[PDB]
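*Asks:* Handing you a structure now.
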Amino acid sequence: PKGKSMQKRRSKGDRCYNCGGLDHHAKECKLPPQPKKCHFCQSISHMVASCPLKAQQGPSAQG
RNA sequence: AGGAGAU
Ligand SMILES: [Zn+2]
Ligand SMILES: [Zn+2]
């Protein structure tokens, strides 16, 4: 698992909330309604909001 | 860090 810093945001700076493409958004996607995945390990099991990795990769101290 | 395009 790897990536870069990001936050709960909208529009530019993020991608289609359904597939992960940039030329469109989740409401203009061209595939069926996918499960959204952890922005950190892509595990649908949980969310980055609970990623078992970030707990020791970037647990931060502010939110 | 959790949805819908500024949070
Ligand atoms: Zn898409
Ligand atoms: Zn995760």
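Throughout, chain A uses Swiss-Prot numbering, with the displayed residues spanning 124-186 in order.
When the header is checked for method, it gives solution NMR.
Quick reminder: no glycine exception, Cβ is built from N, Cα and C everywhere.
Per Swiss-Prot, the features are:
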type	residues	note
MUTAGEN	A:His147 to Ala	Abolishes ability to suppress pre-let-7 biogenesis and localization to P-bodies without affecting pre-let-7 binding; when associated with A-169
MUTAGEN	A:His169 to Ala	Abolishes ability to suppress pre-let-7 biogenesis and localization to P-bodies without affecting pre-let-7 binding; when associated with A-147
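Describe the structural context of each listed feature in the structure shown, including burial, neighbouring residues and relevant distances.
*Replies:* Neighbour density for A:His147 (mutagenesis position): within 10 A of its CB lie 13 other CB atoms from the protein chains shown.
Secondary structure at A:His169 (mutagenesis position), taken from DSSP and collapsed to helix, strand or coil, is coil.
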*Asks:* Could you tell me which three-state DSSP class A:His147 (mutagenesis position) falls into?
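*Replies:* For A:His147 (mutagenesis position) - judged by DSSP and reduced to three states - the answer is coil.
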